[PDB]
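Written out below as structure tokens is the structure these notes cover.
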Amino acid sequence: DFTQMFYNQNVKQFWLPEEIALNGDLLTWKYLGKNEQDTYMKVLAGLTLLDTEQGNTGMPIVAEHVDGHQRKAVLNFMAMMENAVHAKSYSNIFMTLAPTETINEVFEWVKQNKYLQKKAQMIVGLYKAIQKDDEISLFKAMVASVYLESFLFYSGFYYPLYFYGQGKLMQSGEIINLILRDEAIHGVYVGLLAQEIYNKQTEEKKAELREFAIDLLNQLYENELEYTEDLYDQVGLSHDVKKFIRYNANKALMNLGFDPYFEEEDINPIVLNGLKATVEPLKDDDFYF
Amino acid sequence: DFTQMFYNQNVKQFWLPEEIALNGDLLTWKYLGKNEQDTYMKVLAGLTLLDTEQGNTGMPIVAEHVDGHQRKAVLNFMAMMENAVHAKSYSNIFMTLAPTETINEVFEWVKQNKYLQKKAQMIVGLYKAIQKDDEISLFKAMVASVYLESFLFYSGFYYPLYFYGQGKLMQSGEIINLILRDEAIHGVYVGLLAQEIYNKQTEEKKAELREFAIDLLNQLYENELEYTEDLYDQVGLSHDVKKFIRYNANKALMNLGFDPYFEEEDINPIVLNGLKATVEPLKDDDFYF
Amino acid sequence: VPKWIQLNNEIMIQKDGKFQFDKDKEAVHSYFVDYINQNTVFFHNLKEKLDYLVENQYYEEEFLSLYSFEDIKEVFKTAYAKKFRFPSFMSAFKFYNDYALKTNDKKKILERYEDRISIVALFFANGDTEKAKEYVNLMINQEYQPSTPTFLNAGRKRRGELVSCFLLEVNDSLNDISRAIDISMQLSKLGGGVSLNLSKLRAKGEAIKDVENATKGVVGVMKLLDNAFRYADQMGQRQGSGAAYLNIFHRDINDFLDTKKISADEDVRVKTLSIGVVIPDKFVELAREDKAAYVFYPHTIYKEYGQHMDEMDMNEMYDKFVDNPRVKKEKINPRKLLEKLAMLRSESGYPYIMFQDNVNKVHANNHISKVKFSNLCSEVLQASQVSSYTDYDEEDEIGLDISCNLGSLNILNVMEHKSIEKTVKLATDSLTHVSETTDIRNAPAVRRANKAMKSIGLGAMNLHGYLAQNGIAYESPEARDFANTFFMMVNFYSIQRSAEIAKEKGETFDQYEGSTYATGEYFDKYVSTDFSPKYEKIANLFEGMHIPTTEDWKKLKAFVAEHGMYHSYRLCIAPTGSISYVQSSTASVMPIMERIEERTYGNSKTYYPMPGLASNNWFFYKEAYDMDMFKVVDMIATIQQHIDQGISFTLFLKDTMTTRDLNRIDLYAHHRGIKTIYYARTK
Amino acid sequence: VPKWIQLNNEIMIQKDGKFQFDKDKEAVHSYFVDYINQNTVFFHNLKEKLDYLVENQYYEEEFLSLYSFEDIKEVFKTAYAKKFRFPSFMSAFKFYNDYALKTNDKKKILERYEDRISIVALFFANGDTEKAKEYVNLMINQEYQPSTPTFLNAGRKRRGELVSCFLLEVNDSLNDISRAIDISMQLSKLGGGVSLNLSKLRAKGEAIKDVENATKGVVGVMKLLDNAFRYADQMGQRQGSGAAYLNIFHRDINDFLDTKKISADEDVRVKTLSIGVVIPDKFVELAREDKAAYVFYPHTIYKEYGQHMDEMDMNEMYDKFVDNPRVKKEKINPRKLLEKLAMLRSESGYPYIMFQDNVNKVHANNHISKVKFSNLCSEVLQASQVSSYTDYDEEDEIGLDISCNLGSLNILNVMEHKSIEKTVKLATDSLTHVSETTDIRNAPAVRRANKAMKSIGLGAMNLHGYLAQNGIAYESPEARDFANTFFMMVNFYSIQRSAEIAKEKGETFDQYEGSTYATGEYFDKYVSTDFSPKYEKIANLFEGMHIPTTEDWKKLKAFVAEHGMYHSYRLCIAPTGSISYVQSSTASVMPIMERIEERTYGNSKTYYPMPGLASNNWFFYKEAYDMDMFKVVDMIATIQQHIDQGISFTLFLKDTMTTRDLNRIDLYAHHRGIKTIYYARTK
Ligand SMILES: Cc1cn([C@H]2C[C@H](O)[C@@H](COP(=O)(O)OP(=O)(O)OP(=O)(O)O)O2)c(=O)[nH]c1=O
Ligand SMILES: Nc1nc2c(ncn2[C@H]2C[C@H](O)[C@@H](COP(=O)(O)OP(=O)(O)O)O2)c(=O)[nH]1
Ligand SMILES: Nc1nc2c(ncn2[C@H]2C[C@H](O)[C@@H](COP(=O)(O)OP(=O)(O)O)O2)c(=O)[nH]1
Ligand SMILES: [Mg+2]
Ligand SMILES: [Mg+2]
Ligand SMILES: [Mn+2]
Ligand SMILES: [Mn+2]
Ligand SMILES: [Mn+2]
Ligand SMILES: [Mn+2]
């Protein structure tokens, strides 16, 4: 009942980072403190890693196991967006704002950062555990994918949105909003596929799947807290970001058909502010007036 | 040396089925004989069936085994074009020209056809034989992929190009020309990835891979001749189609860095009308002798 | 934030349901008293100012030396006696950012509006004090505005040329192509926009001295010209702008158009080169009948007939070309080509469309040559003769390359002062002086045609502003009636001034005796048809100003026949891009695009309401996108019948309309006598 | 598969553990008997053939009319009296596919090898029957091979120019840049490679008449020239090839080098424009001591000193430039620049390296000018003077642009015939005739320098073939001993023939009196050092041939002082790409790249063993990549000391060689007196 409308929405949202000129951010970037620039680079690098694995591994593997040519076409399109559009856009931002050495250093930093490695290990592990014709392993990977789309990106998204909302780094911010618009529909779509599998189960099996989903969310959440503190303490924003990730965790649960898990909190209003012609043939009568 | 350049060329060639209005083809379709309509339907179904294998297996399997983030992104983009763009385009052409019952029957016929099946299963067999961390099996699959993209499609493309060059079925011919333009670049790109593997091999292993490629080409070519007579004798075109197959076989070989196999031939003019070693610093005492 | 741009942003703050239009007066007042008077260099007396400007290489000593300092002082008093005040912030901002003289470090301001106007007037008068005062009155009243090159560079030492539109004919030879590239770079270096005719060039796949399929076509020359214009970009502040024109019957027309497709490859696409297509009536007739048209290989036609294809009449030689076996032709679908033109204009705004038979059926100098292409702004329509640039050791046959000096009448201020005659004559004199003082020493054909033709372009602006401020809709028949009368009067007085200049100087333009002015055929519709306003509302707009009748036109025809004409061409309506802000006028005779125009300059956002915009005339300032393009075509065709050259006609298209609607607009423009179509702007 | 193609393919089929080298004689015999004799147009008599060729626009009647038909018949008799047989299939295939005259539809064959040689000899002799017979004997014996332009085009009506290497100086002006583009297109149209010196052009971010930071630098001109060469693609036959040279001390040197990076942006990368870097000894000295170097803005130097930066000696002027505050510069690391050069040569083979002070320390015409750059093949090293192309109305100041005529001695055939003197003198006469008969109507500086300098290039080839067929290793000291003696003799007899021509015509080259030939400084090392072979084996190779001694060189010095010297430049060793196959010779003085050459023509693959390759001399045909590049440098420096111009020196590198190894090879070449380095070819 939904794939065709997701197909149409995904293809109509198609974009490339080159559509957005980035040289306009040069001055507001220059004006940020060293702490702010450091957090910003690292945040986008963490996002790049997530999209790299979502494009290389997550979306293609889910596409392989989901039945139906139209469902596969949507998932293939989403996979392309992850690595050919999203992951690449971050390099466009980096290449504009930062010198090569700072770019090299931040990519080295992703490799050695323990929270980023842990979250990649956990998510990719679940993708690679999918067994052919085994719907339960597939469900588990789809939960992981929804958590990546609708929860894990958000510790990263906070900062570009926080600046966009203050009228700073608005070109980079425009790219990020386009990425976020895509991930929102990706999380909903994968969520609907996960619910399909969940709804086939006995009540006993469902109870176990909810346990899996909640245990996984809590494990990812605890790691994300440490990651958030590590990045944001130097810019004074860790508590604010934590509220934002809890907000988005609830959205991820909802995408999976589950009740919200965290209590509602006031999000920084700045971040909330951060959110051819048709060819017709000529007739004979067109030549007379 | 080449992936970013191909990335650029691929994404700038992006298109969607909806861009070409198909209904005006009915004004020339109605004037074709039964044999012409039959051949066109059968050719179209042949292309559709082969392209589906490439979207579901060929491109995603190669993307899975190739190392490199940028290569995986380009390959993902190509897989997307197969599944999201090409497959929808073929379906659109069919739905415009034939009623539902006729489409189902043509696909039943082509699905049972000996020559279409022989080539489809030969290609799919090589994709299924790729082994993790075995570059020889990957190379063999890449050869199969290049043969599909740059050679096997062309016994089929001939007919739409033949009409397109005569002013018949111009809307579907425009679509086919866009598809063909994508398959050409797909073949060239996968060809470069195969040459990379080939160049890492010993001289004896190279000679063995050359023998594999020529042997495979021979098997496919002999079946193409039979496929060609089976479809095109009823419309009197087989002689010219055979010249077009050999010409495209030579292009496929050149994509794989191999010499042409067949002598140069002229092509039907109607169809033509349709168509870093190691950086080391100078450490002094190198200026004294 | 600057105080003046903060005040200027209070226009959009709607108080009591209305825009605060009066904030722009406060905005400009604050702009002056907080930036301009502070950054203005002030001297004890005008003598010290002029000495400082001459000594430090800001002005030219030669033109200031023709007046005693008492006369210059009188001229400057005349400029400052008006006490001109900019009515809007945008007017003063544009003047003091684009045209006001600044120190060598771009730090302070040397020229006010009165200083620039006085210098331009003293440059125009060429030693005459009374004429300089007349020019000062004309420009300080803003009745006439010299073009951006003239207004910007008149009397400045380190200046570009006063002419910025050049048209070059390229012959079918490598020597001529090299000379075209050289001349294009030389003229782009001077700051001018260069248009080139590529129709005489042989198509792709033609022989170069009996070796076949050797010529790369017009697209190779297009790439050469595109890189030549990229190289000559004048610091890149204003990158080199070029235009290429091709006849629609050229074989390379499809490749010529494919250079503007979005999906064009880097080895084909041209970026800095605008493109125009010249369409004879034969092509429109072929598309109308849905017949099979043929594009031709120019070299085969030249070999068979001894003349270039674009030098021949296609409406009389198309069938001969088709029937000729020695002429090589390619079959095309004219309706498919028209649809491709419409699609390309929808997606990029290109090509410019020139209706060749619309230009040449009223062209006054067809004896010299037919008009074969337009300029970069698609409004200069003059006869050209191709040059024959030979080897280094041989002498070159210099032809006629088009260039005219631009100048715009302000219709609102001219009509307010009831001074059509005086403004037209003084503007004609100023444009004649600019033509006489221009000497391009690296474009031989441009220089020769400037000396021989003495062509000028006198345009107009603020047509929509004047109509909207007088309660007249742009699409209304009353607006077209006013345009008819106004531009007939402008034509009458420009012809009268040209004849008077010819009588005084005793010389006419070269080959005048073969023109329609000499034969008297030009004046047929003027001695037969009366152009007095047909509406009482329009007739009161001209009250107090004499409207020439048929008898007056007969007298003028006799005067021209007995004295001749000094200018081959006199009137052309250019886009008038940036001088419209300074004059507080709507751009050209085209309708306005936005009622309130929002722009971002640097990191500052500012809004420009249309001149005279208020609540009493809000709906008379109808945006160009909301109006019928058929009525705009009717208006431009009404104006075009009194303009000897063309009018830069932009098409304002909505997103809803298809390529068929654009094609219908183009065909209605061709039917109504539109000479050129400039741009297909889509909202 | 053709029978000759099958026979040629049986060489690789190893019989009894050895290649079947004798199959190539069978291959060429089958090729002839089955294809050439079938496709060769035959005429009843030579008179009928000659009449058909002149009347059907194949030959030129002017040069053939200089002889009675009896003389032409005897010349053709002399050509066919040798009964010349192509030893290998590739020789005949290359001749009959590249140089043999074919019908206008390229279907049949009009010219055999003897006919082509007879026509070339009759064109060379210019009316002398005995001279024509001497040229026939020289070429049918394959002792001397005229260059591809001369051999292919001599005596042909629809011919290109007989010269294909041109060197243009580009002055720092838009007029001169446009003229350079025009002349480059005109010369590429003729089929010649064009080299442009870009060192005089001011760098990026320089002032243009008080507008600072306005110049795009040498890269904008590079893009213009690349598009000019792409357009002038020799009538779509062969891709237009051009070269750009920049001094290493030019400010734009890094931008100049970045045009060849694989990651270069499309607005920076140039495709058809080869690049060469000119390196003075000052740069090598700065890199040797690791001192940070300075690249200079040329226009600042020109303004400060009135002379171009490349017109001055950097060894004495570098400190003055650095200490001058009015000269603009930026710091560079010369060692990093050298490493960048080596990396670029490893990646793409570019740039060419020209050691400026190696060229000019032995240059005989430093009074005329220093050698500032080389040609597209990096062997032409002559004095040039930049032209001052002024505005169109003004008169241009024509300088000297280099263009020399190429010819190659076959070292094997000259050595076996014991005819160094006769072959050298006849080749000098033929090159002189080609120089006199060359008139280029669109390159005034090239024509003026051809008329004044009368420079020729007499190269050599088959050095490795001659050495390997005589049991001498290319890297052996005996090979260098032979090269020393042979090229000393070649220089001696070329100087003697030039002085004899000067005595006969009573004229020397322009500004000869200031040359080192006039002062005798040229002959110092020849009247002081003996260049006879130091090895008994090498001395036996010259048996029956008088090796010039010190007394002979003193006599030649006296003769040159008395009578002058006709050619400013005489000897340059060009690559000799395709004519080497026809002559059955190894290319130039370079060692062979491969022992057996595997190539694909059409759909059939061909095998070409090196000339004279067998089992006995298999290991004397050592491949260039297996060789020590230091010993190849030693050989080329041994040859270079007797060549007045440069030698096309290709570096043959292994994949394992690093950037440091390439830099070491370049620095050893600089140390050993190598003038230019052509290519970095990696295996
Ligand atoms: C030389 C050259 C010419 N051309 C095209 C551009 C010119 O419009 C056209 C004429 O070249 P010309 O310079 O006139 O060549 P030509 O005079 O020798 O040939 P012809 O006798 O036919 O006049 O050829 C190319 O496309 N590429 C080239 O390299
Ligand atoms: N003093 C002065 N006058 C200027 C300057 N720029 C333009 N003007 C105009 C103003 C007057 O109309 C005119 C004469 O000014 P002035 O030389 O001060 O004369 P005056 O005021 O003593 O009669 O010159 C300027 O910089 N200083
Ligand atoms: N007959 C003939 N001779 C040719 C041709 N091309 C080159 N030649 C050479 C061969 C001889 O050396 C020379 C004279 O040939 P000929 O005119 O047959 O002379 P002859 O032997 O009858 O006196 O011309 C050719 O096409 N026909
Ligand atoms: Mg010509
Ligand atoms: Mg200059
Ligand atoms: Mn993503
Ligand atoms: Mn996603
Ligand atoms: Mn496909
Ligand atoms: Mn494909």
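Chain C is numbered as in Swiss-Prot; shown residues: 6-688, in order.
Cβ atoms are placed via backbone N, Cα and C, with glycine included.
The active site, proton acceptor annotation in Swiss-Prot covers C:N380 (among others) and is backed by similarity to another entry. DSSP assigns C:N380 (active site, proton acceptor) to coil in the three-state reduction, outside any helix or strand. The local packing around C:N380 (active site, proton acceptor), expressed as other Cβ atoms within 10 Å of its Cβ over all shown chains, amounts to 32.
For C:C382 (active site, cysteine radical intermediate), applying a Cβ distance below 8 Å and a minimum sequence separation of six or more within one chain yields C:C170, C:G198, C:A579, C:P580, C:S653, C:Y683. Per Swiss-Prot, active site, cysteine radical intermediate is recorded for C:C382, and the stated evidence type is similarity to another entry.
Feature annotation from Swiss-Prot assigns active site, proton acceptor to C:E384 (among others). The number of other Cβ atoms within 10 Å of the Cβ belonging to C:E384 (active site, proton acceptor), over all protein chains shown, comes to 27.
The annotation substrate binding site is assigned in Swiss-Prot to C:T153, C:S169, C:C170, C:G198, C:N380, C:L381, C:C382, C:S383, C:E384, C:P580, C:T581, C:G582, C:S583, C:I584. For C:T153 (substrate binding site), the number of other Cβ atoms no farther than 10 Å from its own Cβ, over all displayed protein chains, is 20.
The mutagenesis experiment C:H255 to Y is recorded by Swiss-Prot, whose note states: In ts-A 73; temperature-sensitive lethal mutation. Cβ contacts within 10 Å of C:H255 (mutagenesis position), excluding its own Cβ and spanning all protein chains shown: 27.
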Starting from the Cβ of C:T581 (substrate binding site), draw a 10 Å sphere and report how many other Cβ atoms land inside it.
27
Between all pairs in C:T153, C:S169, C:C170, C:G198, C:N380, C:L381, C:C382, C:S383, C:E384, C:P580, C:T581, C:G582, C:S583, C:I584 (listed as substrate binders), what's the biggest Cα distance, rounded to the nearest Å?
19
For C:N380 (active site, proton acceptor), identify the closest of the binding-site residues C:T153, C:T581, C:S583, judging by Cα separation.
C:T581
Quick check for the class: what is the C-alpha distance, in angstrom and rounded, between C:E384 (active site, proton acceptor) and C:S583 (substrate binding site)?
17
Please list residues from the chain of C:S583 (substrate binding site) whose Cβ is under 8 angstroms from its Cβ, counting only those at least six apart in sequence.
C:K99, C:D103, C:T153
Number of Cβ atoms other than its own within 10 Å, given for C:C170 (substrate binding site):
26
Cα separation, C:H255 (mutagenesis position) to C:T581 (substrate binding site) (Å, whole number):
32
According to DSSP, which kind of secondary structure is C:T153 (substrate binding site) found in, if we only use helix, strand and coil?
helix
